[PDB]
Structure formats: C-alpha cells, structure tokens
Amino acid sequence: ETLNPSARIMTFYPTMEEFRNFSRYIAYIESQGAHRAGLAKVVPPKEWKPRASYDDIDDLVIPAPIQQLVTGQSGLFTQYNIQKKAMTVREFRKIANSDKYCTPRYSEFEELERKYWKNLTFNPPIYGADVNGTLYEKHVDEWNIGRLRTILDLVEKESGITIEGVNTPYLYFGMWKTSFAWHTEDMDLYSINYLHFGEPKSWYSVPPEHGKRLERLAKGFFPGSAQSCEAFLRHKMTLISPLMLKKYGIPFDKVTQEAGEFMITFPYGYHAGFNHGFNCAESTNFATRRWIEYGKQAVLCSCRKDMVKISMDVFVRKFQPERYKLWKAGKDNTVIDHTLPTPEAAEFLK
Ligand SMILES: O=C(O)c1ccnc(C(=O)O)c1
Ligand code: NI
Ligand SMILES: [Zn+2]
C-alpha cells in the first residue's frame, strides 16, 4: 500500500531487453505500483515495430460497423448502437476524413476534450469496432497480442473455448468522437491496447480501489438500468463526464495514447474514452495470478445471453489448491486488496 500512493497513471519506456518477456514486464510495472491507477502506458523501444507497413489493408472488411447514437445531458449519457452494413477500410476512411465527420480544428487537448463533451450527442459517428483480426506480422515475438503467453491461455488449453476479443484479438477503426463507455473488462481481466496508427485515443480511468464509488454513483443516476441488471456498466452504454466525477468525488485520471503506444488496464480498473480522428487499435485481455481472485468475485451481467463467463474452476484448482474445497462449498471469504502487486512481482521487490 506504499507504491504509487496517489494512484496516478504511470508511463514506462522499457528497453528491448526489458520489453521481451511480456508477463515479466507486467509484474515489473505492478512492482512500481502502476496497477493502482487502473491504467498504465507503455511506450515500446524505438526499434520495435509490429508490422512493416499498413499500405495493404484498405480491402480489409469491417463486417459490422456501428453508428453511435448518444442521448443525455449535463454530463450523463447513454450510448445506443446502430448496426450498419459491412464496409471496407477504404470506405471507412473516406467517411472518417470527410467534412461531415473529420476532427475539428483545435489548439490544446483541453480544447478537443470540451468539444467532445459538448458535441457527443450531435452528428452520430461510426465506429468500426470489434473486428476479429490482428495486424501483427506472424514473426513478431514481443508483445504480440495474438499470443501474449499469459495464464489466460488456460481457458483455451483446458476447454477449447475461444472468446472473441477476450482470448483472441480485436481491431477498432475509429473516427472523431467515437467512444468507449465506462467499463471494466470481462471477468475483471487485464487488457492490452495497441494503437497501430492514426489519430490519438484519449482515456479516463478510475483506480480499482475506488471502483465501487463509481458503481454506486452510476447506480444512482441510472436506477432503471441498475434495477434490471446486476452489472449494467458491462453493457458499455454509459458515458459520464469527468466534470460529473469531480462533482461527486470520484478520483480519476486521464491520459492520451498516441500511435505506437500500449495501454494496459488492470483488474477492476474502470476506463472510458474517445478517438480523436481516423485510427486503428488492437486489443485483447490477459491474466496474471493476481487476477484469479478478481475472476472469482466478478459481478457479471445478469440480463444478456451471449455475455462472457469464464469458469474459474481450473484457476482455483491450479493456483489456489488450499482454498479449492472452501471456494467450492461457497465459503471463500477473501477480501481483495487492490494495492497489492501480483505474486510474480516478488522478483522485483528485493
Ligand atoms: O474501443 C476502444 O477504444 C476500447 C478501449 C478500451 N477498452 C475497450 C473494451 O471494449 O474493453 C474498447
Ligand atoms: Ni476495455
Ligand atoms: Zn446486463
């Protein structure tokens, strides 16, 4: 509880030697208290690239682009998705850069941020979100989102189950004012986000240790949603402005991600944000030993079929054998300490 006492978003510039073992570097950033913010930025070494170029992708199909209709006022919004017809990246980029949807002119990011919160209910944009794929070359051995080699691999290993976007990669083609609503990951997992190219993506984050304060507040503002689902934030429809969070005393931080940067999110780290203009991001979830307890305790959406539920059985039997029978008989009373680094970080703590 002494590392990163302010729970602020940290940034890391590893060398190529530090960069190589993905799981070990996550254990390192946690030894530095990065997980306390819920969100960390890792800027990869200059010589690292995941792809020779992106010249060849115009013909790539976005099967289900989503028009984002936002309704609300005074810092509180609900985002509704309108599924559009499939389109090629070529088609998507022409719409993104057209006068009707392009990024407005601005000086500071604080200026663009005001325009985002002022305008998010007007001129609904299109997000090429949740596209099954990867833009990593097959030989890329470091921080390859298609194969991170974390203990999350036990899901597919033990059961054969693949969960799209969770243990497989997703691409996201943004335009100006496209959004991701406030959410934690499925099963309160970690996630990795790489911005392959284009305009920036801005992020807000609430520290895991304060996640419950955010839920209590969301539940107050959206009482119908709360009555009808145990975890409605997981619908990823709820936008809440940082001025509202400030007004109700929720600690949050912000950060802008540029092309070529990774963002890590941590178990129970609520995050939200928006794209600045035409870009492309890739992400997936992953786990460390610390996640197992979060997985066991995650409150899952109780109202949608096709919602992600992972069996924790394999993880408890393997990594917590002494609590297995207790947990099974429904008696495992463990309280999560959000400040604690993952066991794998021992190495870096003397
Ligand atoms: O679309 C995004 O940018 C984004 C960012 C962070 N997280 C998610 C998610 O679906 O968890 C989506
Ligand atoms: Ni996310
Ligand atoms: Zn639900």
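Chain A is numbered as in Swiss-Prot, which gives 6-355 for the residues shown.
Heads up, the Cβ atoms here are built off N, Cα and C, so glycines get one too.
Taken from Swiss-Prot as is:
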- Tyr132, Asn198, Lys206, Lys241: 2-oxoglutarate binding site (BINDING)
- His188, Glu190, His276: Fe cation binding site (BINDING)
- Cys234, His240, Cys306, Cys308: Zn(2+) binding site (BINDING)
- 142-308: domain 'JmjC' (DOMAIN)
- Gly133 to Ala: Abolishes histone demethylase activity; when associated with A-138 (MUTAGEN)
- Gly138 to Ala: Abolishes histone demethylase activity; when associated with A-138 (MUTAGEN)
- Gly165 to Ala: Abolishes histone demethylase activity; when associated with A-165 (MUTAGEN)
- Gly170 to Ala: Abolishes histone demethylase activity; when associated with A-165 (MUTAGEN)
- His188 to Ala: Abolishes histone demethylase activity without affecting ability to bind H4K20me2 (MUTAGEN)
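Least crowded of the mutagenesis positions (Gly133, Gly165, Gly170), judged by neighbouring Cβ atoms within 10 Å of its own Cβ: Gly165.
Within 10 Å of the Cα of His188 (mutagenesis position), the following binding-site residues from the list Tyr132, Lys206, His240, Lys241, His276, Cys308 place their own Cα: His240, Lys241, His276. The CA atom of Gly170 (mutagenesis position) is located 11 Å away from the CA atom of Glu190 (Fe cation binding site). Listed in sequence order, the residues of the same chain lying 6 or more apart from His276 (Fe cation binding site) and placing their CB within less than 8 Å of its CB are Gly43, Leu44, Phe185, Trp187, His188, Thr189, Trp208, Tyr209, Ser210, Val211, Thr270. The shortest Cα-Cα distance between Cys234 (Zn(2+) binding site) and any of the recorded positions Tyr132, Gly165, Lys206 is the one to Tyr132.
The two recorded residues, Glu190 (Fe cation binding site) and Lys241 (2-oxoglutarate binding site), have Cα atoms 10 Å apart.
For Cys308 (Zn(2+) binding site), the count of additional Cβ atoms within 10 Å of its Cβ stands at 13 [all protein chains shown]. One way to see the shell of the Fe cation site is to take the Cβ centroid of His188, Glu190, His276; the remaining same-chain residues with a Cβ within 8 Å of it are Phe185, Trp187, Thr189, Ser196, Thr270, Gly274, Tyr275, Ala277. Within 10 Å of the C-beta of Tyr132 (2-oxoglutarate binding site) there are 24 other C-beta atoms, taking all protein chains into account. Annotation for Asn198 (2-oxoglutarate binding site): spatial neighbours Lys206, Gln262, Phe267, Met268, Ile269, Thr270, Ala286, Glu287, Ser288, criterion Cβ-Cβ under 8 Å with sequence separation of six or more.
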